[PDB]
There are 2 protein chains.
Amino acid sequence: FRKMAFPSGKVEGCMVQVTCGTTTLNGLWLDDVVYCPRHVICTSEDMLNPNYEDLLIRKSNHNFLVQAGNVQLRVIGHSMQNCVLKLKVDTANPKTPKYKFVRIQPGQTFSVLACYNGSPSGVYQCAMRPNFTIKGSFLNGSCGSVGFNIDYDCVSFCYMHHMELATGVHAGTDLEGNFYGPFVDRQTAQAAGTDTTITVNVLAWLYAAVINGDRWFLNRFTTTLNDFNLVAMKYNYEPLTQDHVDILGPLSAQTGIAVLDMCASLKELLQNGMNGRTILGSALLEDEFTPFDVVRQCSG
Amino acid sequence: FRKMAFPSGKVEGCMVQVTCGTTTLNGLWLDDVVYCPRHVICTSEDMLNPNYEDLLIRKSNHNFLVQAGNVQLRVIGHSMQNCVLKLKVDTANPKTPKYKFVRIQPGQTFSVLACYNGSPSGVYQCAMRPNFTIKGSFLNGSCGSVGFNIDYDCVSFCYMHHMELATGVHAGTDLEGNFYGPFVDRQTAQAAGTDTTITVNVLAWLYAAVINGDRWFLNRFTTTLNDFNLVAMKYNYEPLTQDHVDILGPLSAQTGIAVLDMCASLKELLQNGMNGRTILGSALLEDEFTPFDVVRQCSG
Ligand SMILES: *[C@H](O)[C@H](CC(C)C)NC(=O)[C@H](CC(C)C)NC(=O)[C@H](CC(C)C)NC(=O)OCc1ccccc1
Ligand SMILES: *[C@H](O)[C@H](CC(C)C)NC(=O)[C@H](CC(C)C)NC(=O)[C@H](CC(C)C)NC(=O)OCc1ccccc1
Ligand SMILES: [Mg+2]
Ligand SMILES: [Mg+2]
């Protein structure tokens, strides 16, 4: 059981480079539109307190330099949608996959194609934290890298990288420019607030462990939804609902282990620790696998 | 700091499906040759004790069905090289990237494009263990999935998946068909032997932690190569050499922390445990990042 990203080839064909002034970052080229973070128009001084409407008014189509590999795209229109800039270009991307723009929920996962200067660097699998941050690896110039899921042949774009809030914690928007969480694209200190552990993901991962022969943690107890959620609150785990029980149905039926039974095992993991032992090669409870991720990786 | 795979698009364009009899698996289509595990010619009974030379003699070009998406490739020659079958087809793959075949060393890393029926499923980053196994996620029909590294525009293929030795541990060949380790492509029980922790990778990861602000583990001590390797042997860590010290040079110079100083810190991590604390969000020492992987992810 590995943390698996989606194959990134369909997204690789959409990455371009966007330059305005001296600032360069990544753009997503779909049909005849290039999407990128609006702060590409900012100077370093601008970023401390930008008036984006005023700043964009001083830019014309020809101040936006868009480069797809080594061919240069002619910008014929520009528009601000929330925190994203949409650059109308004169050429439809011939590599445009079937795609949708989706806004994901906290606790769902996606792949990130980290890019620099319009060039792919690596791919990794992320979860949208309950506090709407992402724990990623993003260096300067990675802005505009996108997060996505693939359903057969259709790419569902769900995230675009905008900013680093603190060491190792990042924030961004959907592809309509709306930030996930309360963040703004301004270089002023911003609080993310208390995060929580994604309970249903932890349970899915425990099922993954059972499916892969790892079962030391299974205990003699059961529990109730309410009894468990009292334990969940003390450990800053999200409350478990019947919706979550339902989504775990494939895993509970595959293993013959009732969800409430697994909750009892999790509760004892929480109150007693792991005692130097290991689950699926990890010494902490992993919460960045959704139930679908587990079924997917166990279905091929 | 995330475990990052290479962008998989260049490899996606080379995956095909290979069927012989009822057995189907993945093939790698490069130029006018398709590479795949030779056990595609085996029945379930054959796999218990195959005579591959005898079994292949009963197959002609037309018993090999090769499918690239929905177009079918005409097989005009077949050849066994070690444990790999090479199927000469009548069409060069128009998506063939610049590529090399390389045989990696234990402790080096690579990306795996897990595939089923010739179709990409996911990508993840792996290390070749010191005992020449890989800890991956491979279901039935994943054989022929390949491991690779990318240097700018050139794909270095280094691994092809052949078999599961035990729950969660896998074995395979280079692209010349030579198994990594002592394994054979036969369904008989096979020992992998004692694994060891990749010391130089652990040290690189500790540097990654310092680069990312995580430094609680840094201590007041230093040590010597010989003193440290006495501690390494007791904990089944590979001995550290001056070659390894040299490769850590970029990280030691970036952080201002001497390698032997970090070894002292690692030694105390080893003898005292982690005391419920965390390094880069992990509760165990991670050894599947090479020094180059760390420089790469810290260089963009
Ligand atoms: C885009 O490529 C780049 C990637 C970063 C990893 C550098 N992002 C930005 O340039 C972005 C532009 C502003 C207008 C949103 N700024 C940041 O991401 C910035 C980087 C940190 C290291 C300063 N983060 C930020 O401003 O968060 C708010 C903040 C302010 C002051 C102190 C801490 C946090
Ligand atoms: C290819 O797609 C497939 C992927 C496996 C994950 C199923 N591999 C094989 O079909 C391969 C063919 C043989 C001739 C190498 N067999 C295995 O991989 C087999 C699977 C296990 C679950 C039986 N592993 C194996 O034979 O290892 C040796 C062995 C034998 C007996 C008991 C334990 C281990
Ligand atoms: Mg912005
Ligand atoms: Mg074989």
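We number chain A the same way Swiss-Prot does; the residues here are 3266-3565, in that order.
For this deposited structure, the header notes the method as X-ray crystallography, 1.9 Å.
Any Cβ shown, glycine's included, is placed from N, Cα and C.
What Swiss-Prot says about this protein:
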- A:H3304: active site, for 3CL-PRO activity (ACT_SITE)
- A:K3353 to R: In strain: Beta/B.1.351 (VARIANT)
- A:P3395 to H: In strain: Omicron/BA.1, Omicron/BA.2, Omicron/BA.2.12.1, Omicron/BA.2.75, Omicron/BA.4, Omicron/BA.5, Omicron/BQ.1.1, Omicron/XBB.1.5, Omicron/EG.5.1 (VARIANT)
- A:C3408: active site, for 3CL-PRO activity (ACT_SITE)
- A:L3468 to V: In strain: Zeta/P.2 (VARIANT)
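All features noted in Swiss-Prot, drawn onto the structure.
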{"residue": "A:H3304", "record": "active site, for 3CL-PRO activity", "Cβ contacts under 8 Å, 6 or more apart": "A:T3288, A:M3312, A:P3315, A:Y3317, A:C3348, A:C3408, A:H3427, A:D3450"}
{"residue": "A:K3353", "record": "variant position", "Cβ contacts under 8 Å, 6 or more apart": "A:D3297, A:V3298, A:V3340, A:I3341, A:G3342, A:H3343, A:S3344"}
{"residue": "A:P3395", "record": "variant position", "Cβ contacts under 8 Å, 6 or more apart": "A:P3371, A:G3372, A:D3460, A:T3461, A:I3463, A:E3503"}
{"residue": "A:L3468", "record": "variant position", "Cβ contacts under 8 Å, 6 or more apart": "A:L3505, A:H3509, A:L3513, A:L3516, A:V3524, A:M3527, A:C3528, A:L3531, A:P3556"}
Annotated recorded positions A:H3304, A:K3353, A:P3395, A:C3408, filtered by Cβ under 6 Å to ligand 3: A:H3304
Three-class DSSP secondary structure - A:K3353 (variant position): strand
In three-state DSSP terms, the structure that A:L3468 (variant position) belongs to: helix
Filtered recorded positions, from A:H3304, A:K3353, A:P3395, A:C3408, A:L3468, whose Cβ is under 6 Å from an atom of ligand 1: A:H3304, A:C3408
A:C3408 (active site, for 3CL-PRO activity): secondary structure state under DSSP, collapsed to three categories: coil
